[PDB]
Amino acid sequence: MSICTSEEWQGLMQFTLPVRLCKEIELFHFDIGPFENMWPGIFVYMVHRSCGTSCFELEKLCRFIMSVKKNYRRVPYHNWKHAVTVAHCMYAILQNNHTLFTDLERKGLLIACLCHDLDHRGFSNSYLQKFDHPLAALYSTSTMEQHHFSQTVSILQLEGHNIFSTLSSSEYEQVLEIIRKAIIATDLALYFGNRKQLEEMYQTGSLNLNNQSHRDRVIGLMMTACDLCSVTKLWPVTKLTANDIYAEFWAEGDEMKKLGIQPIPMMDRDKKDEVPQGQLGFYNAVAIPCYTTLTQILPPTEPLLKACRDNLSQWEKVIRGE
Ligand SMILES: COc1cc(F)cc2c1nnc1c2c(-c2ccncc2C)nn1C
Ligand SMILES: [Mg+2]
Ligand SMILES: [Zn+2]
């Protein structure tokens, strides 16, 4: 696939985060947006503050991050910026609930977050399946998500990027499986089922964090909550992020129009007027339920739901002309 230069990872090793960001990075609403140059360095900081300064060989970690950066395409939304936004939200989740998770879970989850959309071409699973893309022949279900995990393993299996080699054989297999489940849970189709099972478990009082299956379900919803966190930022950031998401949807719809196929309104560039209504529906059907369930299981996660509710109110104000 694609490897980083020696210049790149060496510069990353030298990086020190400014003290004003130290405070701000702990906050859920933190926008990485204005600090592009610092993004690989922000990740290292997060790994170190969550797992410790010596739980990963600095050299190997820097080569990994830099190769991960390289294997993210320059698509409008599913890019390197998205990888770091998702990893930051996970960092904020882990920090506010530190001892609920194991050291192996904290490790794998931050890496799974940075790799979850690895080598995204800007096309949905529906597209790949309907136009019989080689990737759909390889992976029948959760097409992109199984490919993103394949890329993650392939970056690990690269010369001096294998950040986990120093773990036990038992521990290496576990973390690689935590990562597999985490990246697969990021397939939004799987979320709806998972969210309903967790909601029942919470209501009946049967949710037990010591139960592996229950644990894997909670991690899954954390993955979805991190993947959607752009809906959790200040209204001007959230509004701009939706422009990138729709730029990608419209580009996919344009490829269907070129084949004579009419795209769904969401992927139609001619149907922009329907976007505020589409966002309201997504917040009501997907985002609000996700953050609601996450707050019930993990009460410290509450500011995510609070900001989501604020952005929903903003979309209502766009619909009602305010
Ligand atoms: C009608 O609006 C939407 C429809 C939709 F299907 C997905 C999304 C969406 N609106 N905001 C979103 C979506 C996503 C997302 C999540 C996981 N995989 C792919 C994407 C694009 N992230 N964010 C912040
Ligand atoms: Mg994805
Ligand atoms: Zn994603």
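Here, residue 1 is simply the first one shown, and the rest follow in order.
We read in the header that X-ray crystallography, 2.4 Å was used to get this structure.
Cβ coordinates come from backbone N, Cα and C, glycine included.
According to Swiss-Prot, the feature domain 'PDEase' maps to 5-322, an assignment based on sequence analysis.
What Swiss-Prot records for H78, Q279 is 3',5'-cyclic GMP binding site. Taking a C-beta cut-off of under 8 Å and a sequence gap of six or more, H78 (3',5'-cyclic GMP binding site) has these contacts in its own chain: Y72, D117, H120, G122, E248.
Long-range Cβ neighbours of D227 (divalent metal cation 1 binding site) (same chain, at least 6 residues apart, Cβ-Cβ under 8 Å): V86, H116, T186, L188. The feature divalent metal cation 1 binding site is assigned by Swiss-Prot to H82, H116, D117, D227, with experimental evidence given as support.
The 10 Å shell around the Cβ of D117 (mutagenesis position) contains 24 further Cβ atoms across the protein chains shown. The note that Swiss-Prot attaches to the published mutagenesis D117 to N (Swiss-Prot position 830) is: Reduces activity 1000-fold.
When secondary structure is read from DSSP and collapsed to three states, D117 (mutagenesis position) falls in the coil class. The mutagenesis experiment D117 to A (Swiss-Prot position 830) is recorded by Swiss-Prot, whose note states: Loss of activity and of zinc binding.
Per Swiss-Prot, the feature divalent metal cation 2 binding site maps to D117.
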Candidates near ligand 1 among the recorded positions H82, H116, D117, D227, judged by a Cβ under 6 angstroms: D227
Which same-chain residues, if any, lie at least 6 apart from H82 (divalent metal cation 1 binding site) yet have Cβ under 8 Å of it: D117
Binding-site residues: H116, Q279 - member with fewest neighbouring CB atoms within 10 Å: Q279
Candidates near ligand 2 among the recorded positions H82, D117, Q279, judged by a Cβ under 6 angstroms: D117
Three-state secondary structure, which DSSP defines for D227 (divalent metal cation 1 binding site): helix
